[PDB]
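Have a look at the structure below before the remarks.
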Amino acid sequence: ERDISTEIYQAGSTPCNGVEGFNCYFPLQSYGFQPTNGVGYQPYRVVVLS
Amino acid sequence: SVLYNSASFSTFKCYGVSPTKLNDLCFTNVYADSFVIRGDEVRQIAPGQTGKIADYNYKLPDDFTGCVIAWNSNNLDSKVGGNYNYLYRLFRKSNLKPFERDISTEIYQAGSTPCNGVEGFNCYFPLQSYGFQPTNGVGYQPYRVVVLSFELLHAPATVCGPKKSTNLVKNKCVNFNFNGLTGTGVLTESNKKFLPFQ
Amino acid sequence: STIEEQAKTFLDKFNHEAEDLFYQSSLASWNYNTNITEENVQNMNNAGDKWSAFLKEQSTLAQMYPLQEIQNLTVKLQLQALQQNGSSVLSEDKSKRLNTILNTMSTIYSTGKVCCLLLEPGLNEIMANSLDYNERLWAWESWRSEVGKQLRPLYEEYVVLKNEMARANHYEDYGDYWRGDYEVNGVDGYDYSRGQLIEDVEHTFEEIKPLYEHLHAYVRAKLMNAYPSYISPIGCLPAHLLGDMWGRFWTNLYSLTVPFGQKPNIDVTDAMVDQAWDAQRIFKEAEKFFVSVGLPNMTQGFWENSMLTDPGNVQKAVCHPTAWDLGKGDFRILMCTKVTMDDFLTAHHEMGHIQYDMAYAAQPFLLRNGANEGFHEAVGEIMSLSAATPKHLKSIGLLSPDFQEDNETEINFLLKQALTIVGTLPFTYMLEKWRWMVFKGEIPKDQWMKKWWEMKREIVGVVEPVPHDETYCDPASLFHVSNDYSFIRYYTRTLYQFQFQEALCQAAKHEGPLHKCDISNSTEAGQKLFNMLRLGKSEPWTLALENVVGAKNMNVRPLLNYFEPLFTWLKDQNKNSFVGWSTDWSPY
Ligand SMILES: [Zn+2]
């Protein structure tokens, strides 16, 4: 499965109503790929064959 | 839940476990740490953070598991002229350890000046009082902080739940989950008597 | 360990005490300001006296810290402020004598009588209105001849003890003492030693001068309708005639000198009185204006803890527009505010000082101040000037689409400003330069008034209508002498105001002359200003002026671009008579 949806995630009972308020979060995060960074944090390209 | 739903705290954080996921868990023990600070200091207390609180008064481990609460206590421990009965350490010769506590008032020194039993030029008493007045701005207003620390151990659990009971039903074929016993069937009343501990 | 560690810990032990004790003094003073009665006096006094005795003790302790080893600068700047000995460097007998000279000559200026009339209102309200040469000459002369009589003998002895504290504080003169605050020192490029304040100020004064020479010649040519028998078309202007008893403002001449007077100035107070705004609405509109600039909202306690309206006779309290900062986040205003557009813009004026006092509050106690003595006042007015424009008043909605701005209205507008502003920069530089000459001693104590009435003709174009001597002193007959004030603030305030204006209007992408510039909704202009308010005296004003304007030194061309159409019409109208003035005339 792939899911490219960008709707707000709600972490608690407080209904987010799309407001991106309290307990309301964006479900994506971006990687810190600076070249002067540790190898565990360096990027790796991955390919899968099926 | 009665804490999570209280809707009466200006901050609520949890670490190692998400705050919604707490009643569905058990622990060996819990410990609650509580103290008063300025609102301007409330921002100092998190794992990894640093500040007069974190350095000299109270310190968290960076692998903390637990939760933190604060609310403004102005309306019950500020006063006209100011409350000076609340003290913080301004100086220490070294920073605290996590969960360290030390009340000791031994004089602090800066530069080469042996203090020889008195304060003076660069010899100072290491503690300061706030002086919470109702005229103060909220950063200078007092806040009551509580920190809950969660224990897991080789010993058995002692704090839990609570669990939720549900309505009984009879004669129908149903799934049943009695006191951790599980099965399926029909339930009916019975004549036999057990002993009271079976 | 290092001295820097030693100095850090001392100043930390200062700062936490200083912010508390200063608050205790300041709250008692607010209560006295809120209730001008006894016991409020004594509580204010005792706390302020003990604050001073704390501050003097800490300054005496700060002497044992060797300043040169500190590299942090910020510790150094607090030391460089705290270690200043001030008057306490004098011998106690000379300290006590100068203290008596100060208290006495201040009291005489506060109490002097002209026979009888007091200074306020009696002489002020005469000279703003009399238009009689006989009354005006009497009211001018007698102020020198009845109270100048008393101030001059004391001023002669004040100068020496002031120079002695300047010397012992290692200043070159007691003018340099005031020049000390404009000093930037120890910085590559940004450095600006005390004496550098004589330069640029004289360089810009010689540059603004033509606009005032054309104003003076227009005013003279126009006012000869009022004073035909008393003014020469070629001479200087007689110091008694010019709408003031000192002549430091011509702003009262405005009603006689409007060229297009059949076009009234812009106002919307009538719509605000019609809509019955209740002063609290005005501070609410002032908040919405600051919010429209992107500046933050009033704090909750401000609204009740401040005084935003006249208390009435049931609560005795002297009141004028006054930004109040107490510390501990306690901000307030005191004003007996009323339903006018000038209360509105003075609310903005004080709120600018509220914002500046808030932004650098992140700095330590001594650095919680403006980057120079004039920057704080310039910041105050620039949020007034930005809101004063008819474009904003149209955005306020209270300005009807009827009678929009036009040149005939705006020349009337700028004229009164010029009579308020560019008429005063000559007088400001006059006294400050003459004071530089007195404190340096270029002129002995008998030449003072004779050099004065020479430079009054070169600088201001103003002349003695009847001569005065060593029994008199026109300088010492004025507040900034009689109350020991750095006066150059007025000069620098003005140029910084328009320098910041041009920078803020360029950010607002203003068009044409700067009179129709509006900074509301141009949030970037506010944030570009706010990042300077955030610094205060923690960083050189020669850097903060680079941050706003980019001008690493003082510039006056933005002012000429504000008065730009007024200067055009002065030049065009000046040929109604001789252009400029000549030194070689006085009425006698
Ligand atoms: Zn001001």
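Per Swiss-Prot, chain A residues shown: 465-514, in order.
If you check the header, you will see the structure was determined by electron microscopy, 3.9 Å.
Positions of Cβ are set from backbone N, Cα and C atoms, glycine also.
Here is what Swiss-Prot says about this protein:
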type: MUTAGEN; residues: A:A475 to V; note: Increased resistance to neutralizing antibodies
type: MUTAGEN; residues: A:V483 to A; note: Increased resistance to neutralizing antibodies
type: MUTAGEN; residues: A:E484 to D; note: Increased replication in human TMEM106B overexpressing cells
type: MUTAGEN; residues: A:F490 to L; note: Increased resistance to neutralizing antibodies and human covalescent sera neutralization
type: MUTAGEN; residues: A:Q493 to N; note: Reduced host ACE2-binding affinity in vitro
type: MUTAGEN; residues: A:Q493 to Y; note: Reduced host ACE2-binding affinity in vitro
type: MUTAGEN; residues: A:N501 to Y; note: Increased binding affinity to human ACE2
type: VARIANT; residues: A:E484 to A; note: In strain: Omicron/BA.1, Omicron/BA.2, Omicron/BA.2.12.1, Omicron/BA.2.75, Omicron/BA.4, Omicron/BA.5, Omicron/BQ.1.1, Omicron/XBB.1.5, Omicron/EG.5.1
type: VARIANT; residues: A:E484 to K; note: In strain: Beta/B.1.351, Eta/B.1.525, Theta/P.3, Iota/B.1.526, B.1.1.318, Gamma/P.1, Zeta/P.2 and Mu/B.1.621; May enhance affinity to human ACE2 receptor
type: VARIANT; residues: A:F486 to P; note: In strain: Omicron/XBB.1.5, Omicron/EG.5.1
type: VARIANT; residues: A:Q493 to R; note: In strain: Omicron/BA.1, Omicron/BA.2, Omicron/BA.2.12.1
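Take the mutagenesis positions A:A475, A:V483: by the count of other Cβ atoms within 10 Å of each Cβ, the lowest one is A:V483. Across the structure, A:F490 (mutagenesis position) and A:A475 (mutagenesis position) place their CA atoms 10 angstrom apart.
Less than 8 angstroms from a Cβ of chain B: among the mutagenesis positions A:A475, A:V483, A:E484, that describes A:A475. Listed in sequence order, the residues of the same chain lying 6 or more apart from A:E484 (mutagenesis position) and placing their CB within less than 8 Å of its CB are A:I472, A:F490. With the fewest other C-beta atoms within 10 Å around its C-beta, A:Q493 stands out among the mutagenesis positions A:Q493, A:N501. Cα of A:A475 (mutagenesis position) to Cα of A:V483 (mutagenesis position): a distance of 13 Å. Taking Cβ-Cβ distances under 8 Å and a sequence gap of 6 or more within the same chain, the neighbours of A:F486 (variant position) are A:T478.
Comparing A:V483 (mutagenesis position) with A:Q493 (mutagenesis position), their Cα atoms are 19 Å apart once rounded. Residue pair A:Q493 (mutagenesis position) / A:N501 (mutagenesis position) shows a Cα separation of 18 Å.
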